[PDB]
Amino acid sequence: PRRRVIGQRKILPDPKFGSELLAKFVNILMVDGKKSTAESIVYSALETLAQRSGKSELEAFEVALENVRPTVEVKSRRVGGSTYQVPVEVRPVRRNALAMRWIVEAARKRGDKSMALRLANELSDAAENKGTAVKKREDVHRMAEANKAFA
Amino acid sequence: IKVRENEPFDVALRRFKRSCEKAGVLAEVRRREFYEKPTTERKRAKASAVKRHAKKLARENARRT
Amino acid sequence: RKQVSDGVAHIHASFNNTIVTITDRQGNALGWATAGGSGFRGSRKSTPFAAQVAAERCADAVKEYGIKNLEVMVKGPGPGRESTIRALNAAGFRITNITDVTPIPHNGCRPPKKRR
Amino acid sequence: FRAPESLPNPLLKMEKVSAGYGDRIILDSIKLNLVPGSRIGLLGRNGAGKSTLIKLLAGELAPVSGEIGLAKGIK
RNA sequence: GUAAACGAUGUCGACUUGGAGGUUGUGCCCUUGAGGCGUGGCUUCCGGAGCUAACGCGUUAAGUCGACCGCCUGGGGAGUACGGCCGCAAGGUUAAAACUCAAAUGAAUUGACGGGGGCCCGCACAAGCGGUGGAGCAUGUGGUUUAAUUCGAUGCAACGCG
Ligand SMILES: Nc1ncnc2c1ncn2[C@@H]1O[C@H](COP(=O)(O)OP(=O)(O)OP(=O)(O)O)[C@@H](O)[C@H]1O
Ligand SMILES: [Mg+2]
Ligand SMILES: [Mg+2]
Ligand SMILES: [Mg+2]
Ligand SMILES: [Mg+2]
Ligand SMILES: [Mg+2]
Ligand SMILES: [Mg+2]
Ligand SMILES: [Mg+2]
Ligand SMILES: [Mg+2]
Ligand SMILES: [Mg+2]
Ligand SMILES: [Mg+2]
Ligand SMILES: [Mg+2]
Ligand SMILES: [Mg+2]
Ligand SMILES: [Mg+2]
Ligand code: NA
């Protein structure tokens, strides 16, 4: 951080689908190294999402991700010893990472049944713009618009 | 200061004209100096200027740069 | 009313505010706006963005006169000095000549004290 | 106002609302859920359904399409 | 009638290598063209010998000499008290002692420090994940108690430690 840099950590793509976004989703939502316990959750969620949406891969994940991925966000960039937040332009690589974290947090909330169902409902809501995950995006947009004075 | 400058199309080009009086004079006349702090400030400013020739004097080294 | 054709803009900026006034060429004020009154109370009304907002807020609400040419006159050096002529030109105005008038004494009255 | 439990995270299940009042159709589209903690104000002119929507969310005006939903522990 | 009224350097005169400039006079000359060649007055910066405790001064000496004047004799007490003179007054000028200490003081050197500066680093901040601080129990430590609650470690670097 202070001096050095990193190329990246290469990730093995998804087993069932020819993609890596879903593998990173599994990595984000697993816990205690229980990848074999997160895999069933994610695949069950994408099973019960396709039947309600009408498509298997795009409408399952991407359309619920592009309604929750952020565009700008606030960071502390004081100059003269103050504390006001300065909005910044988020980068394309971090957009998906932020979106998936927000979706997984919204799905960890909303406690009704198994996580394989909580995530499915939260993702349908994300695809329609109806969840807490998209509410977080709207709130951060409000903050950035309000602090748009500093640039 | 007053400019028409019809020849450009929405190009300010008033930098040259604003860099005549506004930047320095108004910032100077905002507060009273002392009548004796101006002389000290001028003396220090013009004593630092002659250090430019002393810096110029330092070129004559190989320095392996 | 009276459909004034060519007008005068006053951009009175300062280290705490930026007041923008649209008037006729004789000096009868048509409409004014200010960064502080645009909903920016505090340190946020010193930024050039607030001046940009005030310029548009003054260009609006004066379409009752339908002005096409504006002679801008800039006073009181501050953050909203160059960021307001573009905000006016982003409102449908002909910025003909940008006069800069600014009070300069020839060593007149004594200024205030120096702060600490 | 006192302190409730405020447990249910899904406040209601909203889908294909089609509120009509029988003779006509009043509203058919809908917006984001109440997502506990949200504060929403309904603008709009008169005779536009601002009260039909309130009664539909309250549960005293059954939608013609059906399944307007409401969480288990909402007071 | 007092100032850090300060180049903290009394006035006058004589002598003793150079360099880069500023401003103000003058003669000659290829002003033959925004130029050269000499000579005075004032002035800024750097520097040789020499001088100096060092810092530095260095032809405008703090160098080498002469004339005249003013002032100093450890730090406090103290530029104070009393007295005289001056002042409308505030005060100014001249000016002690008793007592007390063995030190005050200048310049420079090595460190340390700065809410002084410059350049780099560290899971230091930032970006994240998971925790302690809340409840039950285990263990240690202080406290209080007791016939004894054996002794030691007790900021970081003692407290699941000997
Ligand atoms: N009980 C009813 N039966 C039939 N039509 C009704 C009934 N109540 C309301 N409507 C109709 O539904 C429409 C909206 O009525 P509603 O009371 O919801 O209005 P609103 O937009 O909330 O405005 P307001 O401020 O007047 O209450 C109107 O056209 C009205 O005539
Ligand atoms: Mg003031
Ligand atoms: Mg005195
Ligand atoms: Mg004196
Ligand atoms: Mg003097
Ligand atoms: Mg003296
Ligand atoms: Mg004499
Ligand atoms: Mg010298
Ligand atoms: Mg006295
Ligand atoms: Mg006396
Ligand atoms: Mg002294
Ligand atoms: Mg505990
Ligand atoms: Mg013990
Ligand atoms: Mg241990
Ligand atoms: Na109503």
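Numbers in chain A come straight from Swiss-Prot, and the residues shown are 2-152, in order.
Determined via electron microscopy, 3.1 Å.
Placed from the backbone N, Cα and C atoms, the Cβ positions cover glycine too.
The number of other Cβ atoms within 10 Å of the Cβ belonging to A:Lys36 (mutagenesis position), over all protein chains shown, comes to 12. Swiss-Prot lists A:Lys36 to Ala or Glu among its mutagenesis entries, and the accompanying note reads: Defective in ribosome assembly.
Counting Cβ atoms from all protein chains shown, A:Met116 (mutagenesis position) has 21 others lying within 10 Å of its own Cβ. Mapped onto three states, the DSSP output places A:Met116 (mutagenesis position) in helix. For the mutagenesis result A:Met116 to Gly, the note given in Swiss-Prot is Significantly decreases affinity for its own mRNA.
Between the CA atoms of A:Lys36 (mutagenesis position) and A:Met116 (mutagenesis position) there is a gap of 14 Å.
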